[PDB]
Amino acid sequence: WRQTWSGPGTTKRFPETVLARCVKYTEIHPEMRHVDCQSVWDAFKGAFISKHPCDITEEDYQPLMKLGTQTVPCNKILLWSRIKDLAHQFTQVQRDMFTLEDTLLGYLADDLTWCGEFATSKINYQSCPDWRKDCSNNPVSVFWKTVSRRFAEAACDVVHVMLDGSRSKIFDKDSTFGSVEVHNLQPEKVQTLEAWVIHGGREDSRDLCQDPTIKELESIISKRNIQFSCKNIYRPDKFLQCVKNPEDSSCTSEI
Amino acid sequence: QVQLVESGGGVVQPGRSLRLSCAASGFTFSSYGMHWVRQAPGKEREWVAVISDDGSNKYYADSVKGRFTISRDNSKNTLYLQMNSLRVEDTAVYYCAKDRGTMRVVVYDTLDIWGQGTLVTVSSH
Ligand SMILES: [Cl-]
Ligand SMILES: [Mg+2]
Ligand code: NA
């Protein structure tokens, strides 16, 4: 494509939403606060505005990255693939742990789409490049690849990952988790990757840690000199309660 | 040669203390959560306690809380259970078991490796 793209266009009211959610985040998290929300939006708009939405690079986002620097405890990181709801619910109940989307930068961009045009200097609300059909180097795809690499690269000690046990590929080598995150876990820093395979909750009494795609993930991590551990969440409807109440006798019966 | 070997079981009178040991070999002990599970002769298994790989998490069944302490020595690859104020109802074969993961976040799944257990008998006569 050239000016007409295959993907949804910039989220309606994008500029207001970014600034709005930047203020809510910087009030609620004073350890930052030094941050100027008008300044971060300038750095974010600057990354893609008046640029060709198929020629965007990591460097375009460096301004934004510097303004959004945040050290998250490296030992409290949760990665996730396809099971977005339970991942974020988990960090809402276990409030010392973080997903990418609980950081300032991840929080700004979550569920939003954005792109510009080669010169019009306007935001394109009509359409934006689709990763598959249009081009991989688009404002949205390049943003998530850059923040996701940094997030995984910082992780230390025990890193957790939540996977969707109801997908045909529980571990997907072509996901951001499979492509970027797993190859940026440093064995000098990381002792263990521990996977949680969330069952669809109906009937899947199978040990999904023996799934061939989990065996593939295990081999990748093992070759990085990191310990791979894997457990099943058979009852997602009881998971949050059991994490907070590990001495409840209805939780321990799962051994 | 993944192995767990429990020691310390014997016959004690109510009110006394007993320390169990569980010697681990054949795997990186210091990277796994560890459990104690007990089974009174003729009765169903009862989960007793869990300790995370780093010892930061220690959790206990309501039936032993305040009387039993779980601990580990990652240099000796040994798990312990310190039992105090023992009761007749504490009589059981005590097993140590290896978690699939770390238990820094407590997530309960099937335990992969079990010891042979050590019988503890709490009896007046
Ligand atoms: Cl990479
Ligand atoms: Mg992913
Ligand atoms: Na941030």
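We're sticking with Swiss-Prot numbering for chain A, so the shown stretch reads 46-300, in order.
Header says: X-ray crystallography, 1.9 Å.
In case you wondered, yes, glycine gets a Cβ from its N, Cα and C as well.
The active site annotation in Swiss-Prot covers A:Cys119 (among others) and is backed by a curator's inference. In three-state terms derived from DSSP, A:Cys119 (mutagenesis position) belongs to neither a helical nor a strand segment and is classed as coil. Every protein chain shown contributes to the tally, and the Cβ of A:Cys119 (mutagenesis position) ends up with 14 other Cβ atoms within 10 Å.
For A:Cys201 (among others), the entry in Swiss-Prot reads active site. For A:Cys201 (mutagenesis position), the Cβ neighbour count at a 10 Å cut-off comes to 16, with all displayed protein chains included.
Annotation of the published mutagenesis A:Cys119 to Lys in Swiss-Prot: Loss of cADPR hydrolase activity; the original residue is retained in the structure shown.
Long-range C-beta contacts of A:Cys160 (mutagenesis position), restricted to its own chain and to partners at least six residues apart, with a cutoff below 8 Å, comprise A:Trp50, A:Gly54, A:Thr55, A:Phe93, A:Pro98, A:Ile168, A:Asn169, A:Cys173, A:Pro174, A:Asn183, A:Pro184, A:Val185. Looking at Swiss-Prot, you'll find the mutagenesis A:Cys160 to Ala noted as follows: Loss of cADPR hydrolase and ADP-ribosyl cyclase activity.
Just so you know, the Cβ of A:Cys173 (mutagenesis position) picks up 25 other Cβ atoms within 10 Å once every protein chain is counted. Listed in Swiss-Prot is the mutagenesis experiment A:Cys173 to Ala, annotated as follows: Loss of cADPR hydrolase and ADP-ribosyl cyclase activity.
Swiss-Prot gives this note for the published mutagenesis A:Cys201 to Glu: Loss of cADPR hydrolase activity. Following the DSSP three-state reduction, the secondary structure of A:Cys201 (mutagenesis position) is coil.
Annotation note: A:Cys160 (mutagenesis position) sits in a coil segment as assigned by DSSP.
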